[PDB]
Number of protein chains: 2
Amino acid sequence: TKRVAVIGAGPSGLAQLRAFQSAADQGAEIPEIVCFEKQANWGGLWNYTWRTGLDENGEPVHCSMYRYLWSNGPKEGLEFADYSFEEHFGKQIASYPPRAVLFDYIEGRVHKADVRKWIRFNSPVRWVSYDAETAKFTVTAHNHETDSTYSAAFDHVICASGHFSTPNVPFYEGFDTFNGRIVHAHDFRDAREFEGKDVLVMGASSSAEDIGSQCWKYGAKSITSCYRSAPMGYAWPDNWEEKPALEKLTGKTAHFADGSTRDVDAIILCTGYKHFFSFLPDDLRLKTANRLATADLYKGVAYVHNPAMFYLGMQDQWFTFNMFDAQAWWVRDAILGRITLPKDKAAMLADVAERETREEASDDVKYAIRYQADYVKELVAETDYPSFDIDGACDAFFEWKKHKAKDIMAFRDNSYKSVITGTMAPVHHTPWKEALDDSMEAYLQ
Amino acid sequence: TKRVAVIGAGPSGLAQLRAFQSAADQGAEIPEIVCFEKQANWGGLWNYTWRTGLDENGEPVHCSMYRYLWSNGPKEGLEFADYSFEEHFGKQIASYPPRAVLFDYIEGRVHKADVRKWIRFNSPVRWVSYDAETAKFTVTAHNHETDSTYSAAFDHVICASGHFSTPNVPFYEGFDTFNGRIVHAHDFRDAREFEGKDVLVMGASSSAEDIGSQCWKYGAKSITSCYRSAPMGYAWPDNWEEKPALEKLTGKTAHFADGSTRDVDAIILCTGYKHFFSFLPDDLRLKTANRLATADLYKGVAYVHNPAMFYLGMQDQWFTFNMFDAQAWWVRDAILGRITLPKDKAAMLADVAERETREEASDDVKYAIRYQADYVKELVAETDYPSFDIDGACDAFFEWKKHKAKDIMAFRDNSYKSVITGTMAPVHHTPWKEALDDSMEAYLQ
Ligand SMILES: Cc1cc2nc3c(=O)[nH]c(=O)nc-3n(C[C@H](O)[C@H](O)[C@H](O)COP(=O)(O)OP(=O)(O)OC[C@H]3O[C@@H](n4cnc5c(N)ncnc54)[C@H](O)[C@@H]3O)c2cc1C
Ligand SMILES: Cc1cc2nc3c(=O)[nH]c(=O)nc-3n(C[C@H](O)[C@H](O)[C@H](O)COP(=O)(O)OP(=O)(O)OC[C@H]3O[C@@H](n4cnc5c(N)ncnc54)[C@H](O)[C@@H]3O)c2cc1C
Ligand SMILES: NC(=O)c1ccc[n+]([C@@H]2O[C@H](COP(=O)([O-])OP(=O)(O)OC[C@H]3O[C@@H](n4cnc5c(N)ncnc54)[C@H](OP(=O)(O)O)[C@@H]3O)[C@@H](O)[C@H]2O)c1
Ligand SMILES: NC(=O)c1ccc[n+]([C@@H]2O[C@H](COP(=O)([O-])OP(=O)(O)OC[C@H]3O[C@@H](n4cnc5c(N)ncnc54)[C@H](OP(=O)(O)O)[C@@H]3O)[C@@H](O)[C@H]2O)c1
């Protein structure tokens, strides 16, 4: 029978397995499915490890999450359409669950699906090549359990290896002589480390917002965040200041583009990540900016130069869990023959160009959110993934945006209408800035 | 013509280039030589970078050296037999030159050789395979300058990729909740970070000795080092204590196997490295312990399962620079046909077994030094590499060992007999504990 290789067992790869199992249950014949995962367990970025740099096996650490991390968007906007929060936890929980709770949720669905047997853990993929003569991909992987590398042929490869794990780490004058901690968000683990310290946070996006917030919450003396384009612009706490571009450090003195100066004890680089695939040749390797319209992906999933190769979750993310579902169902259907891809590369390239032009038509944030909503709507209309109230999820994000603009430090103290019932979520039992306990234990009581 | 791929432009790979150049100058026909180097420049571990974890390109950071690092053995034991220190710096320097100074010496030699043109920088090797039908290795590499991967065929591969860069990072109960910095020696950079802190150093070998010493020299409050087998046993300074095995951490409380306890601010894991090759299949991938007799390498260099593949510098090291040379000349001669390898695998395996048994015949430190000395002597006898006074090199290591046993903190304040003259080296212009300046500028005046 045909065989499919899935690279990664994060939310996207897990969605892919769930998709195939769902189709199998309906009586459709499915190909063999083999999922290769570098880590010892599934969950992708939702794993936590104290390790940074390289893991116990010597592979680059995938994890970018830190202690005390909570959902940074409304949970109502990421609910699986086929596995409700209610079905999983039994009851209704708050709108911003901590890391451990969302991991439990992700895990519940694939536990129910009985798809763990398709996964090979501690098995980083080393290489993928395609042979036009045989029409097969050869996947080379290393099993760290046995310390043995092997190769096998597949009819399709679906890459779900994430794009928020290989850091963008710029050099600025003085970085190499600074008497202090300099760490990228990727390797940041414990905000308690910076208690009583003056912290410099470089960047102006999600990681800068939240890591600055963690350092503040866990007692940093002061936060200085610097941008190079547009300021985050929120009304910050009294000990937090936003500066324009960093020019250089001299000793522990940071010099900014406006000529202002500031002594800092540590520097956290929240400068984002790159799309990076250490395991792919030129003819299969996705090269793209991080944005809502991903380069070279037909329908945002099928690699234009070889549409037997697919990619999941490579877009920048407003929507997440249910977007990955929409993609995985779509990719499944393409492989199963429920969807037929163009045999015209020009048509595939035009599809991408339209997506890019439409994304660029406006720089408005609500426009961006609606753009991705439109994408999820597009995909879901084209498979048997259950229709769901995308407009509502959209509204959730809109309200969330307003809540952050109002109070950057208290936006997690809010509730949103479930997309299934339309009922607001319970208020959590402890204000976020007071919620020091990470555990799923403390969260659910 | 035939072609040889050299993986790595550290001391070993550089020695290999030098070896081929020396033969070409004598009128011997040499194969084409292509050297792949992941870093932007040559030098191997001797390159310094402030970066830890992954480099600017997204590749694992090779560098394990830190700020303030000086040569840990007497320079007289690591002189090139074809390029005296005298010839390089013109004059005579001390016996423990800082990193920057030894890098300059390393570079001096290869500059003279005009071998840089054989090197491709920013070009990590991704994979190497061998095809028995064609009798060629296929080497796949990624050029980060152009973001393009390519493949090419070679008649031989010489792997000089180091073995002190992929860390051994053990988990101990409590590591994941410790409120403090936990770094492996590999990512350790600036001792100033631990000034006024209580540091736990885990390990009992070279890195533990020297990193503990740097932390001490740069103002750590206290140093606690722990061993799991044989204690380092030196007379430590008043703020440095040596403890038995770590059991667990609870909060910032370290518990040791003798039941004692110590609160610490940071933990530096000097737990060594593994031999790790992310780019090799089973049938080419060296698997060995770190020791003086390396598994599966005939004469310590030719891979017993495919003797057209060679490895350099994979032994643990008392000797370093001139051992790499001896190996490089020997490998070169095998490739050129000046040396003919056995066609009998059993004989190759027996060579390795003899080396292992002989290494293990005594656990005495001077016996170990003499053992590797004997290895270098063996290799040098078998090529036109210039004989040099190996016995003298030994005597240097012998005196160095005595000096360390005498005063662990002041052994770098000593001199040794130039292997060429027999004249002792001059004393450095500043005692080690006082030389706070890394610069080659200060050292050379
Ligand atoms: C710090 C951070 C916080 C976030 N917080 C939120 C949040 O609160 N809410 C939200 O909705 N979204 C959040 N996101 C977005 C996040 O990307 C998604 O929630 C989700 O983790 C993406 O799933 P994925 O499977 O597409 O990628 P990943 O989760 O990165 O999964 C990739 C998987 O592929 C594996 N892999 C990688 N390379 C290889 C290889 N060579 N061989 C084999 N396996 C490999 C990895 O081990 C990993 O498990 C966050 C992202 C980051 C970086
Ligand atoms: C912290 C530390 C301090 C030391 N101090 C001393 C000292 O004072 N004196 C002394 O004599 N010895 C010292 N040593 C021993 C040291 O190993 C040798 O001096 C020397 O650096 C070894 O040379 P090498 O080329 O064999 O390995 P390395 O120097 O590690 O060279 C390996 C090279 O291969 C490259 N490479 C690796 N993987 C790939 C890939 N996939 N593709 C392409 N290129 C790759 C790397 O970029 C690197 O440049 C020290 C070692 C360490 C770890
Ligand atoms: N759950 C949570 O609380 C949480 C926490 C952290 C992250 N995350 C997730 O992680 C994902 C990644 O977000 P991210 O913010 O880390 O990456 P990102 O969204 O790509 O943002 C990167 C930021 O770094 C800046 N930057 C890039 N290169 C720079 C340079 N050389 N010098 C100075 N600044 C530079 C960019 O500014 P320019 O625009 O000027 O280039 C940009 O603002 C997000 O989707 C987010 O949802 C979640
Ligand atoms: N000043 C300098 O120039 C300098 C500084 C640092 C390093 N170096 C070089 O770097 C090289 C590497 O030396 P290294 O000492 O880092 O590595 P190493 O020589 O292999 O020593 C590793 C040490 O870690 C201990 N260890 C390993 N696993 C452990 C675990 N799970 N728990 C506790 N302890 C554990 C080992 O103890 P056991 O014996 O019990 O296994 C061993 O003593 C050396 O050749 C040295 O020359 C040079």
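By the numbers in Swiss-Prot, the shown part of chain A spans 2-446.
The deposited model was determined using X-ray crystallography, 1.8 Å.
Even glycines carry a Cβ here, placed using N, Cα and C.
Residues within less than 8 Å, Cβ to Cβ, of A:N73 (FAD binding site) and separated from it by at least 6 positions along the same chain comprise A:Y97, A:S207, A:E210, A:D211. In the three-state DSSP reading, A:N73 (FAD binding site) counts as coil. Feature annotation from Swiss-Prot assigns FAD binding site to A:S13, A:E38, A:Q40, A:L46, A:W47, A:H63, A:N73, A:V126, A:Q318, A:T321; the stated evidence is experimental evidence.
The Cβ of A:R413 (NADP(+) binding site) has 24 neighbouring Cβ atoms from other residues within 10 Å, across all protein chains displayed. Secondary structure from DSSP puts A:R413 (NADP(+) binding site) in coil. Taken from Swiss-Prot, the feature NADP(+) binding site applies to A:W71, A:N73, A:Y173, A:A205, A:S206, A:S208, A:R229, A:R413.
Record note (Swiss-Prot), mutagenesis A:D317 to A: Strong decrease in activity. The unchanged residue is displayed. On its own chain, A:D317 (mutagenesis position) has A:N291, A:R292, A:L293 as residues at least 6 apart in sequence with a Cβ closer than 8 Å to its own Cβ.
Between A:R229 (NADP(+) binding site) and A:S13 (FAD binding site), the C-alpha separation comes to 32 Å. Sequence-distant neighbours of A:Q40 (FAD binding site) (same chain, six or more apart, CB under 8 Å from its CB) are A:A10, A:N48, A:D56, A:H63, A:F122, A:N123, listed in sequence order. Cα separation, A:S13 (FAD binding site) to A:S206 (NADP(+) binding site), rounded: 23 Å. When the binding-site residues A:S206, A:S208, A:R229, A:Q318, A:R413 are checked against ligand 3, A:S206, A:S208, A:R229, A:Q318 have a Cβ within less than 6 Å of one of its atoms. Among the binding-site residues A:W71, A:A205, A:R413, not one has its Cβ under 6 Å from an atom of ligand 1.
Across A:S13, A:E38, A:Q40, A:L46, A:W47, A:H63, A:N73, A:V126, A:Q318, A:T321, which the record gives as binding FAD, the greatest C-alpha separation is 31 Å. For A:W71 (NADP(+) binding site) paired with A:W47 (FAD binding site), the C-alpha to C-alpha distance reads 11 Å. Across the binding-site residues listed here (A:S208, A:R229), the residue whose Cβ sits among the most other Cβ atoms within 10 Å is A:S208.
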